[PDB]
Amino acid sequence: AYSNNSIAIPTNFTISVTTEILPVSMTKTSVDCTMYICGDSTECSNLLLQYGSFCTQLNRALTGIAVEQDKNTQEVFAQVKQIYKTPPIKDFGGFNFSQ
Amino acid sequence: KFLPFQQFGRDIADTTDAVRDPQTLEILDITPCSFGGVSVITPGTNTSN
Ligand SMILES: *[C@@H]1O[C@H](CO)[C@@H](O)[C@H](O)[C@H]1NC(C)=O
Ligand SMILES: *[C@@H]1O[C@H](CO)[C@@H](O)[C@H](O)[C@H]1NC(C)=O
């Protein structure tokens, strides 16, 4: 409700905590191109080259995915440049950080 | 455990992973080798080879 004169103001508060999951890195597999496409066979190296070096545009990018995986976990957690440590005595004016 | 009335074996992908001799009955599994792809880590050509 409201009219030319009204307003609502809180009287008490309540601190709250909520999680927010976020993927950062994904286990990167290193799959090659020949074996998979073709194992150890005499005609493996002759018929494979009939198409060209398409494996160049196949395995080149897969490594890039792998490298970018750790660059994601480097900029996320390695923000601070010095590694700190909490004081031996846990006295923070009443707050409990044991969890 | 191979029941002694089957003939072949194929896990998946038509992979005939069961080869048996007429005289002796033995089971086996077939998988492609380890294998690996390669990539070259080269600094500047003008710097070093
Ligand atoms: C805290 O909130 C309650 C109602 O939930 C209220 O009665 C109380 O006054 C608030 N705290 C203070 C210090 O007023
Ligand atoms: C590489 O080294 C040569 C020296 O022969 C130089 O002329 C050239 O500018 C260099 N290129 C780069 C990209 O540093």
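So for chain A, numbering is Swiss-Prot's, and the shown residues are 706-804, in order.
Heads up, header says this was done by electron microscopy, 3.8 Å.
Every residue, even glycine, has its Cβ placed from backbone N, Cα and C.
Under the DSSP three-state reduction, A:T716 (variant position) is assigned to coil, being neither helix nor strand. A C-beta separation below 8 Å, combined with a sequence spacing of at least six in one chain, links A:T716 (variant position) to none of the other residues. Record note (Swiss-Prot) on the natural variant A:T716 to I: In strain: Alpha/B.1.1.7.
A natural variant is reported in Swiss-Prot for this position, A:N764 to K, and the note states: In strain: Omicron/BA.1, Omicron/BA.2, Omicron/BA.2.12.1, Omicron/BA.2.75, Omicron/BA.4, Omicron/BA.5, Omicron/BQ.1.1, Omicron/XBB.1.5, Omicron/EG.5.1. Taken residue by residue with DSSP, A:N764 (variant position) is part of a helix. In sequence order, A:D737, A:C738 are the residues of the chain that are 6 or more apart from A:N764 (variant position) and have a CB within less than 8 Å of its CB.
Variant annotation in Swiss-Prot: A:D796 to Y, described as In strain: 19B/501Y, Omicron/BA.1, Omicron/BA.2, Omicron/BA.2.12.1, Omicron/BA.2.75, Omicron/BA.4, Omicron/BA.5, Omicron/BQ.1.1, Omicron/XBB.1.5, Omicron/EG.5.1; the structure shown retains the original residue. Cβ neighbours within 10 Å of A:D796 (variant position), excluding its own Cβ and spanning all shown chains: 7.
A:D796 (variant position) falls within neither a helix nor a strand when secondary structure is assigned with DSSP, and so counts as coil. Annotation of the natural variant A:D796 to H in Swiss-Prot: In strain: B.1.1.318; the original residue is retained in the structure shown.
Proximity to chain B (Cβ-Cβ distance under 8 Å) holds for the following variant positions out of A:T716, A:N764, A:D796: A:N764.
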